[PDB]
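Q: Please find one structure pasted underneath; my questions will follow.
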Amino acid sequence: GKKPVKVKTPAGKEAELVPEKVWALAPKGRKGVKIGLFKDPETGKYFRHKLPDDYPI
DNA sequence: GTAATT
DNA sequence: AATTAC
């Protein structure tokens, strides 16, 4: 989990954050998505957010 | 619901 | 429970 991602925080804001952890979330038979774990700087809360389909895992 | 992750 | 989207 290295390169920053443009994400929409729960607080409301657009923000360029670096995920703590990234991984692929896909069922058998389907493409699924890539997901990042992030900490909202506005609140310290944790939240998850889709990554672009070519974000490196 | 399913997939992983925490 | 949440993430996405099929």
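Using Swiss-Prot numbers, chain A covers 4-60, in order.
Per the header: X-ray crystallography, 2.3 Å.
Cβ atoms here come from the backbone N, Cα and C positions, even for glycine.
Dumping what Swiss-Prot says about this protein:
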type	residues	note
MUTAGEN	A:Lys24 to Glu	Slightly reduces the melting temperature of the protein. Slightly reduces affinity for calf thymus DNA and poly(dA-dT) oligonucleotides. Increases affinity for poly(dG-dC) oligonucleotide. Slightly reduces thermostability of protein-DNA complexes at low salt concentrations
MUTAGEN	A:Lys31 to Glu	Slightly reduces the melting temperature of the protein. Destabilizes complex with DNA. Slightly reduces affinity for calf thymus DNA and poly(dA-dT) oligonucleotides. No significant effect on affinity for poly(dG-dC) oligonucleotide. Reduces thermostability of protein-DNA complexes at low salt concentrations
MUTAGEN	A:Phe41 to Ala	Results in a significant protein misfolding, reduced thermostability, reduced ability to mediate DNA compaction and bridging. No effect on DNA binding and constraining DNA into negative supercoils
MUTAGEN	A:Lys42 to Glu	Slightly reduces the melting temperature of the protein. Slightly reduces affinity for calf thymus DNA and poly(dA-dT) oligonucleotides. No significant effect on affinity for poly(dG-dC) oligonucleotide. Reduces thermostability of protein-DNA complexes at low salt concentrations
MUTAGEN	A:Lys48 to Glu	Slightly reduces the melting temperature of the protein. Slightly reduces affinity for calf thymus DNA and poly(dA-dT) oligonucleotides. No significant effect on affinity for poly(dG-dC) oligonucleotide. Reduces thermostability of protein-DNA complexes at low salt concentrations
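Help me see these features in their spatial surroundings.
A: The Cβ of A:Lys24 (mutagenesis position) lies under 8 Å from the Cβ of A:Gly4, A:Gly39, A:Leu40, each on the same chain and at least six residues away in sequence.
Shown in sequence order, the list is empty: the chain has no residue 6+ apart in sequence with a C-beta less than 8 angstroms from the C-beta of A:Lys31 (mutagenesis position).
Within 10 Å of the C-beta atom of A:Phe41 (mutagenesis position) sit 23 other C-beta atoms, taking all shown protein chains into account.
If you take the C-beta of A:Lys42 (mutagenesis position) and look for same-chain residues 6 or more apart in sequence within under 8 angstroms, you find A:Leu20, A:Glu23, A:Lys48, A:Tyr49, A:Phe50.
DSSP assigns A:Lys48 (mutagenesis position) to coil in the three-state reduction, outside any helix or strand.
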Q: Taking DSSP three-state, what's A:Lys31 (mutagenesis position) in: helix, strand or coil?
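A: The three-state answer is coil.
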